[PDB]
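These notes are about the structure you will find just below.
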Amino acid sequence: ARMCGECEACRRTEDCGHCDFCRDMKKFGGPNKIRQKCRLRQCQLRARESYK
DNA sequence: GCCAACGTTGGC
DNA sequence: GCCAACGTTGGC
Ligand SMILES: [Zn+2]
Ligand SMILES: [Zn+2]
């Protein structure tokens, strides 16, 4: 839907820890104000263009 | 009950 | 139209 499930981004299991979306996550110390997937896990086909 | 990450929205 | 922010809820 937002995932094709077979590109590199869809197959990734590990958040990069360094992009703006990761730095937002509570797991990396952020405020959880943004709340999107890691930039490297944004489906290359289906994701909003601005999320890649 | 919590939570990942989606779709919606307000302010620009 | 963009995008920061956050209500939402399927899945756990
Ligand atoms: Zn990342
Ligand atoms: Zn994909």
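What you see of chain A is 166-217, where the numbers are those given in Swiss-Prot.
The backbone N, Cα and C atoms fix where each Cβ goes, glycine too.
DSSP classifies A:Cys169 (mutagenesis position) as coil under the three-state reduction. Sequence-distant contacts (6 or more apart, same chain, Cβ under 8 Å) of A:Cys169 (mutagenesis position) comprise A:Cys175, A:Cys208, A:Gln209, A:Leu210, A:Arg211. Under the heading of mutagenesis, Swiss-Prot lists A:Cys169 to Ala and annotates it as follows: Complete loss of DNA binding activity. No effect on localization in nuclear speckles.
Residues or ranges marked as Zn(2+) 1 binding site by Swiss-Prot: A:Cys169, A:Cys172, A:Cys175, A:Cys208. Taking Cβ-Cβ distances under 8 Å and a sequence gap of 6 or more within the same chain, the neighbours of A:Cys172 (Zn(2+) 1 binding site) are A:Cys208, A:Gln209, A:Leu210.
In sequence order, A:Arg177, A:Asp180, A:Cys181, A:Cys184, A:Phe186, A:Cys187 are the residues of the chain that are 6 or more apart from A:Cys203 (Zn(2+) 2 binding site) and have a CB within less than 8 Å of its CB. Taken from Swiss-Prot, the feature Zn(2+) 2 binding site applies to A:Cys181, A:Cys184, A:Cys187, A:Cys203.
Of all the Cβ atoms in the protein chains shown, 20 others lie within 10 Å of the Cβ of A:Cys208 (mutagenesis position). Classification of A:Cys208 (mutagenesis position) by DSSP places it in coil, neither helical nor stranded. Among the mutagenesis results in Swiss-Prot, A:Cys208 to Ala has the note: Complete loss of DNA binding activity. No effect on localization in nuclear speckles. The residue drawn here is the original one.
In the structure shown, across all protein chains, A:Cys187 is the one of the binding-site residues A:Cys175, A:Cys181, A:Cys184, A:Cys187 with the greatest number of other Cβ atoms within 10 Å.
Filtering A:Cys169, A:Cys175, A:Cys181, A:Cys184, A:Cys187, A:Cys203 by Cβ distance to ligand 2 (under 6 A) retains the following recorded positions: A:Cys169, A:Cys175. Checked against ligand 1, the recorded positions A:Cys169, A:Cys187, A:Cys203 give A:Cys187, A:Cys203 in sequence order as having a Cβ less than 6 Å away from one of its atoms.
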